[PDB]
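Peer 1: Shown below is the structure under consideration.
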Amino acid sequence: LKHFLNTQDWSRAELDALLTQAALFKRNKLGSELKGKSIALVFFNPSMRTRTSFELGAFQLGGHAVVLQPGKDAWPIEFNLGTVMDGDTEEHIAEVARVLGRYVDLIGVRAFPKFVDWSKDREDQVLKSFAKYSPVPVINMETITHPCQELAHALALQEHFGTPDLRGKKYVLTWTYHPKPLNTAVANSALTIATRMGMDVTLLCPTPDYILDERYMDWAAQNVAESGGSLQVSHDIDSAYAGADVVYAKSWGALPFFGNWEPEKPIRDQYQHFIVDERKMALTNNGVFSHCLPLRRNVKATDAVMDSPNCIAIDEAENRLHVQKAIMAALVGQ
Amino acid sequence: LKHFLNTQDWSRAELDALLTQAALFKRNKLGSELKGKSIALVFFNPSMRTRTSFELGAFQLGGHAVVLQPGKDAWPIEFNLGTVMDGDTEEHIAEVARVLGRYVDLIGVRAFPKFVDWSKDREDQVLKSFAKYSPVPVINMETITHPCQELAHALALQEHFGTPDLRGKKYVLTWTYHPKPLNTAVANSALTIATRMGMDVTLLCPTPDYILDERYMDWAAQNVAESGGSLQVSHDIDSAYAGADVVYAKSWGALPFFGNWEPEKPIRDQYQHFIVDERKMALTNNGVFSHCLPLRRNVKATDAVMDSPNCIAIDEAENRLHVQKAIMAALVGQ
Amino acid sequence: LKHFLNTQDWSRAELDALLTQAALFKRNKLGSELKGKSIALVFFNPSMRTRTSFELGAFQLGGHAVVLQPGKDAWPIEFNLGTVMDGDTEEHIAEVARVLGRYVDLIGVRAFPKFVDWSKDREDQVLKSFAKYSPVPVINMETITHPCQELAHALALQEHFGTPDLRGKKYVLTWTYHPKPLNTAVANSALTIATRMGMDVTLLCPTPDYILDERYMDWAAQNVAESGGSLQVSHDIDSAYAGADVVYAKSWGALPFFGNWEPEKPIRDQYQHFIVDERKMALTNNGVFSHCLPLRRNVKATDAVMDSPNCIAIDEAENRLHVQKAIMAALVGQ
Ligand SMILES: CC(=O)N[C@@H](CCCNC(N)=O)C(=O)O
Ligand SMILES: CC(=O)N[C@@H](CCCNC(N)=O)C(=O)O
Ligand SMILES: CC(=O)N[C@@H](CCCNC(N)=O)C(=O)O
């Protein structure tokens, strides 16, 4: 059974095929690839774009999305094995995935880390459990990685430069400020796809404490060696932005401070200057800027940057619809 | 770009065309006017009829509605310009409207005032912001006016009297009791459409403190002068109801007490006799009664009035479906 | 007007016809029985399977389900007659049912008891009120009985034994532990359908305090006398399980302790051994086991029992989809 948990699990040929189908769907949006089929969108956290794009995607392909929010409308789920379920959880994922598998053709899952302990969050328990027990394909709608965002992002870049081959371009993945520590998911994903695409990637962040989990630094390394691009970690803003072709911003809390954010708060506040403004963007090679959204203006990026013709954030957001339809079409087959 | 923010922005010919299309949809409910199209229903407040009628309307015309509730499932939105988004809001309407505009063909918005300060609530910031940033038509699902209710109401009246021309009929818009101060939206709308339709309108309320915002009193005046009807404010129940052809009730808090309801509470409680009962209705010319719903029985209207053959509230509620389908059909064109 | 409030209101012929149509829908899932039609799914409590199965059912038959949650997205409803609505409730069921009746073709309702006083909960006020005021068929999605579960359960049993005639089989409806007192709905329903099907039923529970409401004990008696099966109450585990063909577990709070659960808590805790394990199941005649779900593993049933080839819980859960489509098809006719 083939799932869409991470682009890293797919071959370059398969990913290129997904991106091409995405481009095709963008030209002809209505289809019958999901005629009479259905997808269960399981959200453990908030969403606007994700719920909307998947729901519309299913509709445009003749299918139907059922939106579920455990703990909200659906019942809370247990993932640990062998435990005595006498707590808050009402049913086990083993039953949840099997039942849904009798109803729907696809299951999408969004579940952010709990932020109590990265040791457990990095295990991707919810996602892996769905994939394990589900008799139908599972799609990652964002957990500790955000593969759908990777392809929406990649497609937007290919559309911007007018070519699928992004090798040679200087890609800057920069950390940005936010009054709170966030998931590293989008950052992990950006690093993964930018390298897989063979670009010269620079992970710009304040201190070594903000470097991403080794798992992804390693995927990136393997990606570079096989793509022809390069990987580099930087802590100097100006040297990073210099001659960049793409600037992708994202904020996240330092992994070393998981479950103990009290002390990291004063640490992030000292770098609220990492904000992407006209000044920094002026250092790039007429580079494009984007963010996965939602974005806090004048905090992560300035109004001027967000409104510049170089900002492709809206295009990337739109592409979520097309890339997800490509993913759902690829996973079904009945 | 044409939106449906208020009936006052539309010409009488356009409104008559909407009402006629509504009547046509009521005769033939299934159609293809929205085939493959979609509408994003953004609810900032509660709804049963509105969400249901729009959702079914989209379905019956071959389209699909995506229901969104910011702060609930979607992310909280910022509307003020240039501010440093370091508060509760996660993203700006500029991004929200632009992204939705890449997904859907129409955007409906429901956002009640905050009731903290009428000076800001009367600016209709949420609605206006959607219309400003959205690349697709925006529909008012109730903010400080309720235009969809106006047309549902108007159609019901035309169906009751068996004619589109309501000129000559005596229309009584009466305030009614409610343990809490409410939005003036429906009242503002009732006054607007009743005058636009050329009826002899009487705004019956307890004291001059319950008179509606000048904006609407003025729209009404302009409407009367151009329709041939009349406008009058009254504080005497019996003189108002006398010879009335239509009685539309609605409760609302005194604008002069916005943000300071503590003292107005004892004021409204002294007029809990404004309730629409058989006695008052017996003073009318075999007049019809209606309320926009939801209605608290034995508080706003008595069980006897609600169950009388003269009450057309259920018909008006039904018409919300037909009028909204007419509105969505008029706004799309692709 | 025909509703689906309880299987007990239907003749055996009608129920057999429903089960047969369910079997037919399971073979050919897509149809046009609900083409252009719609159902309003009103949930006063949580749901995953129910909302999903009904929503998908409507979709597969060419219709559309509108999901509503009063107090959540829709407005809170009043059911008592003649009262002065100056409390929390915003509108009366009389208006709610009539309005929905102008929009949809079917109305499903899920409303659990309040657990404050069984005298009032057993009156089934919400369900009965919808049926009373609705101009369209009403479907019980679980209140104090769970008829849709009965048919899903019955069909699964018929599929297991390869025959619609379950007469002769030994059926054991056993109480099971749960850290909290639950609704007796599923138990009441299991007892009702097992007897209606003519099986030899044994109501196994800890003490006479856990015996179900007389209403259902009596339905069961009437059912046995007319079906050829039998009814028996037991408090001894081993004697009950012995030679059983079917074991259906469900936990519920003692009716005599409604509104006063403080003292029953220590009572249930003394019987946490009623858990369905391999030991008890080994006492049966190669019997099948099932639960309505959601189920707390190692509390209501052991992991070994839930994973045994004899557990048909997933099949029963799947059947909810097919039986409900049969029910909706039977109730519509336009
Ligand atoms: C602010 C916050 O928690 N953001 C989330 C992402 C929101 C979803 N975005 C998307 N494009 O799908 C984060 O990962 O930090
Ligand atoms: C009680 C309350 O807040 N009511 C709202 C209206 C509810 C929506 N009605 C409708 N018909 O769309 C009010 O404007 O006072
Ligand atoms: C735990 C709890 O409250 N359960 C509910 C039932 C949940 C719905 N199940 C179903 N199969 O439709 C009960 O009746 O006890």
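Sequence positions for chain C are given in Swiss-Prot numbering; the residues included correspond to 3-336, in order.
Heads up, the Cβ atoms here are built off N, Cα and C, so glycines get one too.
As annotated in Swiss-Prot:
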- C:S49, C:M50, C:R51, C:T52, C:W77, C:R112, C:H148, C:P149, C:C150, C:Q151, C:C294, C:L295, C:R322: carbamoyl phosphate binding site (BINDING)
- C:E144, C:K252, C:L295: N(2)-acetyl-L-ornithine binding site (BINDING)
- C:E92 to A, P, S or V: Generates an enzyme capable of carbamoylation of N-succinyl-L-ornithine while losing its ability to use N-acetyl-L-ornithine as substrate, thus converting it from a N-acetylornithine transcarbamylase (AOTCase) to a N-succinylornithine transcarbamylase (SOTCase) (MUTAGEN)
- C:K302 to A, E or R: Significant decrease in enzymatic activity (MUTAGEN)
Peer 1: Which of the recorded positions C:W77, C:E92, C:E144, C:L295, C:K302 have a Cβ less than 8 Å from any Cβ in chain B?
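Peer 2: It is C:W77, C:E92, listed by sequence.
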Peer 1: Nearest to C:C294 (carbamoyl phosphate binding site) by Cα distance: which of the recorded positions C:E92, C:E144, C:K252, C:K302 is it?
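Peer 2: Nearest by Cα distance to C:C294 (carbamoyl phosphate binding site): C:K252.
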Peer 1: I need the nearest neighbour of C:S49 (carbamoyl phosphate binding site) among the recorded positions C:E92, C:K252, C:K302, using C-alpha distances.
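Peer 2: Spatially nearest to C:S49 (carbamoyl phosphate binding site) by Cα position is C:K252.
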Peer 1: Measuring CB to CB from C:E92 (mutagenesis position), give everything in the same chain under 8 Å that is also at least six residues away in sequence.
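Peer 2: Residues satisfying the criterion: C:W77, C:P78, C:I79, C:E80.
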Peer 1: Could you give the Cα-Cα distance between C:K252 (N(2)-acetyl-L-ornithine binding site) and C:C150 (carbamoyl phosphate binding site), in whole Å?
Peer 2: 16
Peer 1: Recorded positions C:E144, C:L295, C:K302: which have a Cα within 10 Å of C:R51 (carbamoyl phosphate binding site)?
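Peer 2: Hits: C:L295.
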Peer 1: Under a criterion of Cβ-Cβ distance under 8 Å and sequence separation of at least 6, what residues of the same chain contact C:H148 (carbamoyl phosphate binding site)?
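Peer 2: C:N142, C:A187, C:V188, C:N190, C:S191, C:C294 - these are the non-local Cβ neighbours of C:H148 (carbamoyl phosphate binding site), listed in sequence order.
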Peer 1: Cα distance, C:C150 (carbamoyl phosphate binding site) to C:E144 (N(2)-acetyl-L-ornithine binding site), nearest Å?
Peer 2: 8
Peer 1: For the binding-site residues C:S49, C:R51, C:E144, C:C150, C:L295, C:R322, which residues show a Cβ-Cβ distance under 8 Å to chain A?
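Peer 2: Correct list, in sequence order: C:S49, C:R51, C:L295.
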Peer 1: Please list, in sequence order, those recorded positions from C:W77, C:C150, C:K252, C:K302, C:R322 with the Cβ less than 6 Å from ligand 3.
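Peer 2: None, as no Cβ falls under 6 Å.
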Peer 1: Between C:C150 (carbamoyl phosphate binding site) and C:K302 (mutagenesis position), what C-alpha distance do you get in Å?
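Peer 2: Computed Cα spacing between C:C150 (carbamoyl phosphate binding site) and C:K302 (mutagenesis position) is 22 Å.
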Peer 1: To test your reading of the N(2)-acetyl-L-ornithine site: which residues beyond C:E144, C:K252, C:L295, same chain only, put their Cβ within 8 Å of the Cβ centroid of those residues?
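Peer 2: Everything else in range on the chain: C:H148, C:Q151, C:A187, C:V188, C:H293, C:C294, C:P296.
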Peer 1: How many Å separate the Cα atoms of C:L295 (N(2)-acetyl-L-ornithine binding site) and C:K302 (mutagenesis position)?
Peer 2: 10
Peer 1: Return only the integer: C-alpha distance in Å from C:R322 (carbamoyl phosphate binding site) to C:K302 (mutagenesis position).
Peer 2: 21
Peer 1: May I ask which residues of the same chain, at least 6 positions away in sequence, place their Cβ under 8 angstroms from the Cβ of C:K302 (mutagenesis position)?
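Peer 2: C:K302 (mutagenesis position) has long-range Cβ partners C:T178, C:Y179, C:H180, C:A251, C:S253, C:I277, C:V278, C:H293.
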